[PDB]
Amino acid sequence: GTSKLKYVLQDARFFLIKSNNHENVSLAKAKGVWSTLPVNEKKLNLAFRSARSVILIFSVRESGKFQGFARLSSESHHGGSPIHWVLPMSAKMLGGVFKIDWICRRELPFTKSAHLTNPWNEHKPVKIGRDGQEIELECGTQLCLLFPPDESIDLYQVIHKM
Ligand SMILES: CNC(=O)c1n[nH]c2ccccc12
């Protein structure tokens, strides 16, 4: 069902993550981590302390789809087991590492979210956005509910964290 998802998403904040390649979304799905540029990592760290949940929604560029979404379970931190991200630029330019819990690892095509606009990007369709763009509450919730259920995920332990 979708009740515990709705509960997780309640009063959440959402941010559009854009990846240049599939390999980085695969590493994120395998290791439960994300790293970004410091201008974005600064935005996420502030959002993490302010919201019950901070939801990242991933799209690989030129893929035409979102690849799922995840919930931040920490602020960024430095000095961890390094992550072999594929970069255009290398290594140091990325800030710290965020720990994330995946809520949906399935894909959603842009064609299915064309009725959702994002007021914080001039009401352009929610698929339109720079890496790190915030998605307003109502658009962001409805977008997450469009994803096919990911039956391999149990939101009980995610709820145990907020
Ligand atoms: C795993 N994180 C990234 O691949 C990433 N995040 N922000 C960026 C900006 C330019 C290029 C790559 C990135």
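Each residue's number is its place along the chain shown, starting with 1.
If you're wondering, the header gives X-ray crystallography, 2.0 Å.
Any Cβ shown, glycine's included, is placed from N, Cα and C.
Around the Cβ of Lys18 (mutagenesis position), 15 further Cβ atoms fall within 10 Å across all displayed protein chains. In Swiss-Prot, a mutagenesis experiment is listed as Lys18 to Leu (Swiss-Prot position 361), annotated with the note Does not affect ability to influence alternative splice site selection.
In the three-state DSSP assignment, the secondary structure recorded for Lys18 (mutagenesis position) is strand. Marked as RNA binding site by Swiss-Prot on the basis of experimental evidence: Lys18, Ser19, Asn20, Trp34, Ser35, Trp85, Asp131.
Its own atom aside, the Cβ of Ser19 (mutagenesis position) has 21 Cβ atoms within 10 angstroms in the protein chains shown. According to Swiss-Prot, the experimentally introduced change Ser19 to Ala (Swiss-Prot position 362) is described as follows: Does not affect ability to influence alternative splice site selection.
Under its mutagenesis annotations, Swiss-Prot gives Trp34 to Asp (Swiss-Prot position 377) the following note: Abolishes RNA-binding and ability to influence alternative splice site selection. Counting only residues at least six positions away in the same chain, the Cβ atoms of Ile17, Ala28, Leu56, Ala70, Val97, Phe98, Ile100 sit under 8 Å from the Cβ of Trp34 (mutagenesis position). In three-state terms derived from DSSP, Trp34 (mutagenesis position) belongs to an extended strand segment.
For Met93 (mutagenesis position), the same-chain residues that are 6 or more apart in sequence and have a Cβ closer than 8 Å to its Cβ are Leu37, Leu87. What Swiss-Prot notes for the published mutagenesis of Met93 to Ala (Swiss-Prot position 438) is this: Reduced binding to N6-methyladenosine (m6A)-containing RNAs.
Within the same chain, residues at least 6 positions away in sequence whose Cβ sits under 8 Å from that of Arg130 (mutagenesis position) are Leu16, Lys18. In Swiss-Prot, a mutagenesis experiment is listed as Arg130 to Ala (Swiss-Prot position 475), annotated with the note Reduced binding affinity for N6-methyladenosine (m6A)-containing RNAs by 100-fold.
According to Swiss-Prot, the experimentally introduced change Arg130 to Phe (Swiss-Prot position 475) is described as follows: Reduced binding affinity for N6-methyladenosine (m6A)-containing RNAs by 9-fold. DSSP gives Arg130 (mutagenesis position) a coil state; it is part of no helix or strand.
Under 6 Å, Cβ to nearest atom of ligand 1: this is the test, and of the recorded positions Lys18, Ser35, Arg130 it is passed by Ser35. In this structure, the binding-site residues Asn20, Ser35 were compared by how many other Cβ atoms lie within 10 Å of their Cβ, and the smallest count belongs to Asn20. Site extent for RNA: the farthest pair of Cα atoms among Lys18, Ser19, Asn20, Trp34, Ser35, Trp85, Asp131 sits 16 Å apart. With 2 residues unmodelled in between, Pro88 and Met89 have Cα atoms 6 angstrom apart. Separating the Cα atoms of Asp131 (RNA binding site) and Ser19 (mutagenesis position) is a whole-number distance of 8 Å.
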